Every structure is written in C-alpha cells, then in structure tokens.
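S.K.: Structure below; questions to follow.
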Amino acid sequence: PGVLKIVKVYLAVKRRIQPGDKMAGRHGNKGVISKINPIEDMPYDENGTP
Amino acid sequence: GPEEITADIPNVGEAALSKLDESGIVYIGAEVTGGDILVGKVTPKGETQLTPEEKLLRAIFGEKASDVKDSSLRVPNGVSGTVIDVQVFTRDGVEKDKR
Amino acid sequence: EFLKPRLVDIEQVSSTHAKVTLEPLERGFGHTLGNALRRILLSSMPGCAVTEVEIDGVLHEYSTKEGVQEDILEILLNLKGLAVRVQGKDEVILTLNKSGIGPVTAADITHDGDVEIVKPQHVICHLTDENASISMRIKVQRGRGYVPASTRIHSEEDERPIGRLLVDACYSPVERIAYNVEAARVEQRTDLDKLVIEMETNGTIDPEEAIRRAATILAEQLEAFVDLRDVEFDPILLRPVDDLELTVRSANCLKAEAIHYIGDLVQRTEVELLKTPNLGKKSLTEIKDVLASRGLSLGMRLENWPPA
C-alpha cells in the first residue's frame, strides 16, 4: 500500500586475480598468492615454455 | 505528499545528470563508480507558513526553489561496475514511466 | 682478442616459428647473450593489439546480439587474440561488416590501405540467422607491454559514448623463446660455440628485426654503464598586503612591522600583535575581519618562507 514504484538496478564488475586472492587445489592444498611474476622470470624447461 | 522520480534534481548540477535519461534512471550499459546517481528520487517537504523571504526565494529561483529534498540512489562507496539491467515496476492506476 | 657473432643462417620453419643462428661465440658468451636476449624479447617488444571495439547494436560486454552464437564477451576475447601489422600508423580503425550465414573471420575485414592481417582464418564470431548482420569498428594501437583496460585512466579525459567497449591489450608479438648452445664448425679455432634461438610469435614481427631490436635495446641500456663517473604554495599567500584595502591608520603600522606579504601576516598570534604600537583594539578587529573575508583565520603555522 505505501509503495507506488520499485526500481532495481544491476551492476557487473570483473574481478581479476591479484596477490591477496585465495587459490586452492582439490586435495586440501590452499594458499594465497604472493607475487605476480613476469613471464620471463619464471622457470622454463629446455623447450622454453615457462 | 507523494515521492516523485524525476531526472531534474535540485542542487545537483548537469555533470551528475549526464548518465540519466529523461525519466531519471541510468542508461543501460553506463559505467558507474564511486557515488554517481543511479535513479533521481525527490522527497517533498511540508511548508504552509508563507514568509516573504521565501517569496523572494521562490521568485528568483524555480517554483520549487529547491524546497523539496532529494534522496537519490547512489552507488555505495567502493563499488564499481557497468549497469546491466533496470527493472522498474509501477502500481496500478499510476501513470506508466517512460522506461 | 674477441670474436664477434654474426647473424648467419636465419631459417624460417613456418610463418610463426623461427630459428636464428649466431655462429661465432666465445667460450662462455653463449649463455650470457642467450639469456639477455631471451629476457629482452619476452619483456619488451613493440607490437600491435586491439584496444577498443564498437559493435552497432551492442551496449556493454554483458549483452547478447540476435543471430550471433557467441556472447559479446566471447567476441571480445576472440578479438583480443587477433594479430595485425601496420606501417607508419598507430591508431588504425578497421571496419567489419558481414551479413549472412556461418562464421565471420578476420579475412572479411574491409581492406584498409596498409593493414596486414597475418592469419585470415582466425574466426571471431558466428552468424546463425539468415537476415542477421554484424557491423563493428575495431581500434588497433601500437604498444610495448601488457596494459589492462582498467589501468588506463588518461583515456577518460574525454567522455566516451555508451557502447565503446574496452578490451585488454597484449602488445607483445613474441609468445615463446628458447635457445641452445652447441659446438661450432670452426676448425682452425681451438673451440668456439654457436648460439641458436628459436622463437614462436603471433606472426607479427620479423625474427631478424626482433633480434636486431633486442640487441639495440641491450646496447642502449649498457651505454649508461660504459661511463660511470658521478663519483607556502597556495596562491592566496605570497601576495602584497596592498590588496585587502585596510585603513589609513593601519597602513603605516603594518609597514612599521616589516609585514609586506599576506602570508607572513597570518602567522602573528593575537597575544603579541596587541603589543604592537598604536594598533588599536577596534583596528585589530578590522584586520581580522578583512582577513577572514578571504577564508584565512589569523594564527596559522607554515614550514618556511622564501623571499618571493
């Protein structure tokens, strides 16, 4: 009875991964990220893929 | 009295009203953040002791002269995003909104 | 007393893969040059990437278009991986208009003056309704490293129309770099090493040009080592006092106390300003009144005072 009009507004935001975020495998091993290393600083095999 | 949703919000400039249509609701897909206005809702105020200073105020500025307060929906601080959908609903008997 | 590597036997496995060979190298320079080159190639290589999109009937990334099978987010993700080359321009606009059935590929992009599509079998969307059409405008820029769409705020100087969709920018043509060191065929020398660098790109950058640019970057960075050596602001302040329109009796007393700027005046507390000669209690209110007329209350503390 009191209300004459209802307005509903939806917002969407894309959260990207960052150090504080929490990541875990499905074997109980969980952790928080610590650093976002550059591509060239990661270990690579003899084929050069990091 | 009754609360009206209008695009014209007293005391608020044109820049904040850039993302509001002629009906007072943000455009679909508008990217908002901080505290930008999403809907412009106006709350009326009671005034019945008509005083001459209010007469001068009413003469210089508009017929409302910003007598009615505004209580508009603003994005809560620290929230950002793009508007996806608006789901305005209206009561039976009341005139249909533009959107 | 040192041999200089020469780029010989550049061999092109495929339009993307490449091998670059440096024949003469000393005993240990192979690994040093290989790692420096690989880090430079993977870190910073100029490239071209899609920065923004604008489809006709789209409004935001989280919508759908009638007749297309992929969502707009999927279309943007497909466009992100598209690779181009442009000569002498950094702000190219590519128009894509296609109506019909089946996939829409990079091949049907309207042929610009000098915009090379490396892979024209790169599908980006599908059309399923017969009387359905897709029309879009894609902006391609030239950059150096990864730049998220969110970080760039300088583009917000001029307002953007509702519908200009921002995509992330990669800007890096090189995808994978590896290298190896083997024995050279130089028989007269005692023992020399040969370096081979295998590259996998998006087809944008010439391998020889990429190695040349990386070597240039390394030399430019090292050039700074070859010669070490090396062994009151807010405008209302700092103005003359002769703008507050004081009284005649206050003109001489302010000058008598060597107060010639507005800023130096606001630092004098009331308790000692009253001890000044022939100040006047009522005249002390006048200077406070005109000083408060600009928003400055008497008694602030600053940190320094330049002559200006």
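Using the numbering of Swiss-Prot, the residues shown for chain C are 7-237, 248-324, in order.
Cβ coordinates are placed from backbone N, Cα and C, and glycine is handled just like the others.
Annotations for this protein, taken from Swiss-Prot, read as follows:
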type	residues	note
MUTAGEN	C:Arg45 to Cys	In rpoA112; temperature-sensitive, blocks RNA polymerase assembly
MUTAGEN	C:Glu165 to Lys	5-fold decrease in CRP-class II promoter-dependent transcription
MUTAGEN	C:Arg191 to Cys	In rpoA101; temperature-sensitive
S.K.: Using CB atoms and a 10 A radius, I'd like the single residue among the mutagenesis positions C:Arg45, C:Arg191 with the highest neighbour count.
M.R.: C:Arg45
S.K.: Look up C:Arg45 (mutagenesis position) in the DSSP assignment and reduce it to helix, strand or coil.
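M.R.: DSSP assigns C:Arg45 (mutagenesis position) to helix.
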S.K.: Please work out the number of neighbouring Cβ atoms within 10 Å of the Cβ of C:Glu165 (mutagenesis position), leaving out its own Cβ.
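M.R.: Other Cβ atoms within 10 Å of C:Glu165 (mutagenesis position): 8.
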S.K.: Determine, to the nearest whole angstrom, how far the Cα atom of C:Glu165 (mutagenesis position) is from the Cα atom of C:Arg191 (mutagenesis position).
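M.R.: If we compare the Cα positions of C:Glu165 (mutagenesis position) and C:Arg191 (mutagenesis position), the gap is 63 Å.
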S.K.: Would you mind reading off the Cα separation of C:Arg45 (mutagenesis position) from C:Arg191 (mutagenesis position), to the nearest angstrom?
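M.R.: Cα of C:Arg45 (mutagenesis position) to Cα of C:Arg191 (mutagenesis position) measures 28 Å after rounding.
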